[PDB]
Amino acid sequence: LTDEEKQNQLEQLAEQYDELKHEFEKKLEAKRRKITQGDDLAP
Amino acid sequence: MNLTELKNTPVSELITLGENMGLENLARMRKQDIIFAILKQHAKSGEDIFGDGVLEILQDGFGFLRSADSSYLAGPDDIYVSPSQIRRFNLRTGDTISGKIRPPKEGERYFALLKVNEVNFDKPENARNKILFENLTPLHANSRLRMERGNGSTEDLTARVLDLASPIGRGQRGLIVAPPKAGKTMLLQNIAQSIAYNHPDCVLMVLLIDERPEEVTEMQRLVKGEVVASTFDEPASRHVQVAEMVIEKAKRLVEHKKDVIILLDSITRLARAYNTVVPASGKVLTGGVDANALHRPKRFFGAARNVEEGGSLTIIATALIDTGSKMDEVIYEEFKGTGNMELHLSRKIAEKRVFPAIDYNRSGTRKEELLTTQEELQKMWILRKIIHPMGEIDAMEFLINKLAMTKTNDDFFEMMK
Amino acid sequence: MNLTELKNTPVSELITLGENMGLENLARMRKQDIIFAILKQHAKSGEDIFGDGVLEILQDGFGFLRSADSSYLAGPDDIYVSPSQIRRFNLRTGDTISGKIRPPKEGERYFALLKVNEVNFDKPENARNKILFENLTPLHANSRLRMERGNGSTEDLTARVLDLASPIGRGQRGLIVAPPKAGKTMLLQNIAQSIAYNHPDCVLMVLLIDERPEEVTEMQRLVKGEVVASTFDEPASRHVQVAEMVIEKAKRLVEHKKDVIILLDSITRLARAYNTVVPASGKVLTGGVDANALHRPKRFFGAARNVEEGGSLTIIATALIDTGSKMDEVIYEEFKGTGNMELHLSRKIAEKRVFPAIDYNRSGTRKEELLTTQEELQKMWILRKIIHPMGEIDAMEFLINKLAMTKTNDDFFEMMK
RNA sequence: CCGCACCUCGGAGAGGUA
């Protein structure tokens, strides 16, 4: 609300969302693929 | 380290930079792979990579960022857009995205979007809150687009004849009807040059579909603007994709309050491509056209309109007649009753090399009083009443001899009285 | 909290109300989504929700209450009508249903209708017990609809010429035959204005199907009435559905003792749409017209008739000739032997900028003695016998010079003697 | 499914139960 890290936390909000992407949501997309992608089976 | 700055440098400088970096032999590698390896080696040091491109959302849910140097063609170095980002930013097909891109990790084949810095050449806050194109209030052509150069050049005669025959405004939807060998190429080039010279603020786009590569490379190296083309060496699916990308970019620019002008010369070729890519429905119309094949090009044509809140979309298409195929004749007869401007060209005048071979009698503009003054309208009426009794070639020769006496049409109008 | 009232409000006020209620960000949400959310929030407090709309029964048995401002376009946010209520109240397509509604529960996508309060803007007891249109005894045109304003305005000249050439009454079935670029738009606008001014009790309807969006938005913002349109950007099935909804609403109004006047300018476009959407029968007539393609438009045209029990249905369509397509010529030649009134327009007179360019010689009305008095019929016969020897342009000039001397035709009739 | 357009039902190994 004042001249504090909130000014940085607004930019750190984007960095935290990117880190959450990289570590959780990219894994979510990987799981979505693994569910949607085919399975190596017998010929 | 921008994508547009790297996709324009020559091969020699990229090979030199890659040999200085210490990568694999670049003399036997393509430019795209060279740029890819250079970006990888640059990012391994800890540097940022920037990219941009037009969004193309696929049917499966994800999309790619096509480049503007390959006429929106699927390339190996396209930027991948995850569906999570689409849900977060409410992305749609046509939204230009610019920002930092991360290189593909182990197990990936496309670049990921780190963060979006600019949306449609504007701030993201202004592009996230907006009104759709389907909600804009349509109107008739209001703004006047004067095509007269004024420099007294010999090429300005064609522009003067075009202005006297049928003035063009912002949001106009017309058709350029012409038989083969009429000279549509020179006329389109002159129109594009006049638009780029007199109205540099408007977004000029020249869309060529199913044309020769020589005409493509001639158009790109002549006009001062963006030219998206698709030669006949590509299937009709490529043509449909290019048309969709172009119309989506035009709609987005209109939504961003821009004056877009599309110079299409393939309405018939586009209709043929749509008829070729449409699944068979067991019902064939006169000439071999599917019942649902005209829907897509009809919507593409009707997308042009004038917006009162801001911006405008002008689409000038050229139709092909007397090509020996009844399908083109049916397409022309169907699309004739849709637009409100027809600029016919005479083959008899074109055979005599009397350019421009323009049919002045058959030409005209509906609601021309909204784009011309009362005095100009009366002068055009008098000129048409004087020209109508004469023959086509005779009228063209008379007009040329009259325009050769002065530089501007105002002096001719003042001398006629 | 009606649905139409909430759909007529601008987006700004809806966003303001949604932010005041305390919901999620509505700037990036659709207007329909904002309406849905505010309806859910208002029903959460305990207040009832009400809506209205014209019924559109589907083939599966159920129907929906579409809105008139969207040309009855299919939408996911409408009033669902279960087949149970249709079997209970004997509802049919075209019945205006107004009553209490509720938000859809989990697993539903449309608002359910609980109880109907008003049917066809009237008491349900008078709407359930009624005589169907198929049982109404037809009659010829008896009442006279005098199109003449009488205020001495220069726009009234067209109405005066129309009343002198082809008097139109309640239940008339006429045709406005004219070539392209003749002035059908301005003439139809003047007819609509004269009908709305002289006969406010009549239910004026303008159905512009397969036309330009600019002409549609111009018609909506010019005439004082309802303008249901369907531009060419929509498929022919949309045109068929819009025409069906319009004719059903007209039939319901005529059954409710209303004087409906339908001005159709797409009869040829509607016939083309029907010929496009009709399945391949295997037999093609001259001009590419299907055998069962002319059935639907001919029935739509013949629906107009005079009812003795109460109300009337007048339909004045506009035909298109000399369009370069033989299909339109065949359609005109087939529909010519159906009606009993032809208002022809001459292109030779239109080229001289003499508006209106009405072909007085080829115009006329059958059984005109039932709409005019004996002395008026005698004066019209004398005027025709005096005008017939003169040419079309000369006759129009004479008529204009004679009508310009006075304001009303009564003074001209008194001076002719 | 060939071309749109009117003048006189098996083999080896591992574990277990009685």
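Every residue gets a Cβ built from N, Cα and C, even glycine.
There are 26 other CB atoms within 10 A of the CB of C:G171 (ATP binding site), with all protein chains counted. Mapped onto three states, the DSSP output places C:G171 (ATP binding site) in coil. Swiss-Prot lists C:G169, C:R170, C:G171, C:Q172, C:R173, C:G174, C:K181, C:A182, C:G183, C:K184, C:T185, C:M186, C:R212 with the feature ATP binding site.
The domain 'Rho RNA-BD' feature in Swiss-Prot is assigned to C:48-123.
A 10 Å cutoff on Cβ-Cβ distances gives C:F62 (mutagenesis position) a total of 16 other Cβ atoms nearby, all chains included. Among the mutagenesis results in Swiss-Prot, C:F62 to L or A has the note: Defective for RNA-binding. The residue drawn here is the original one.
DSSP assigns C:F64 (mutagenesis position) to a strand in the three-state reduction. For C:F64 to L or A, Swiss-Prot lists a mutagenesis experiment annotated as follows: Defective for RNA-binding.
When Cβ atoms from all protein chains are considered, those within 10 Å of C:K181 (mutagenesis position) total 11, not counting its own. Quoted from Swiss-Prot, the note attached to the mutagenesis of C:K181 to Q states: Partial loss of ATPase, helicase and termination activity.
In Swiss-Prot, a mutagenesis experiment is listed as C:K184 to Q, annotated with the note Improves ATPase and helicase activity but reduced termination activity. Long-range Cβ contacts of C:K184 (mutagenesis position) within its own chain (separation 6+, distance under 8 Å): C:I176, C:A178, C:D265, C:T318, C:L345.
Here the residue is the original one, while Swiss-Prot reports the published mutagenesis C:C202 to G or S with the comment Does not affect the kinetics of ATP hydrolysis and inhibition by bicyclomycin. Remark: C:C202 (mutagenesis position) has C:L145, C:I195, C:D259, C:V260, C:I261, C:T314 as non-local neighbours, by Cβ distance under 8 Å and separation of at least 6 in sequence.
Where Swiss-Prot documents C:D265 to N as a mutagenesis experiment, the accompanying text is: Loss of ATPase activity, helicase and termination activity.
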So which of the recorded positions C:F64, C:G169, C:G171, C:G183, C:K184, C:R212 end up next to chain B, with Cβ to Cβ under 8 Å?
-> C:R212
List nothing but the one residue from C:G169, C:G183 whose Cβ has the fewest other Cβ atoms within 10 Å; the candidates are the binding-site residues.
-> C:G183
Once the DSSP letters are reduced so that anything not helix or strand counts as coil, what is C:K184 (mutagenesis position)?
-> helix
Least surrounded, by Cβ count within 10 Å, of the mutagenesis positions C:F64, C:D265 is C:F64
C-beta crowding around C:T185 (ATP binding site), within 10 angstroms | 17
Out of C:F62, C:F64, C:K181, the mutagenesis positions in the record, which is closest to C:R173 (ATP binding site) when you go by Cα distance?
-> C:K181
What counts of helix, strand and coil residues does DSSP assign across the domain 'Rho RNA-BD' (C:48-123)?
-> 7 helix, 33 strand, 36 coil
Determine, to the nearest whole angstrom, how far the Cα atom of C:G169 (ATP binding site) is from the Cα atom of C:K181 (mutagenesis position).
-> 27
For C:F64 (mutagenesis position), which of the recorded positions C:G171, C:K181, C:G183 has the nearest Cα in space?
-> C:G171
Sequence-ordered list of residues in the chain of C:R212 (ATP binding site) that lie 6 or more positions away and have a Cβ within less than 8 Å of its Cβ, or none, is C:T231, C:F232
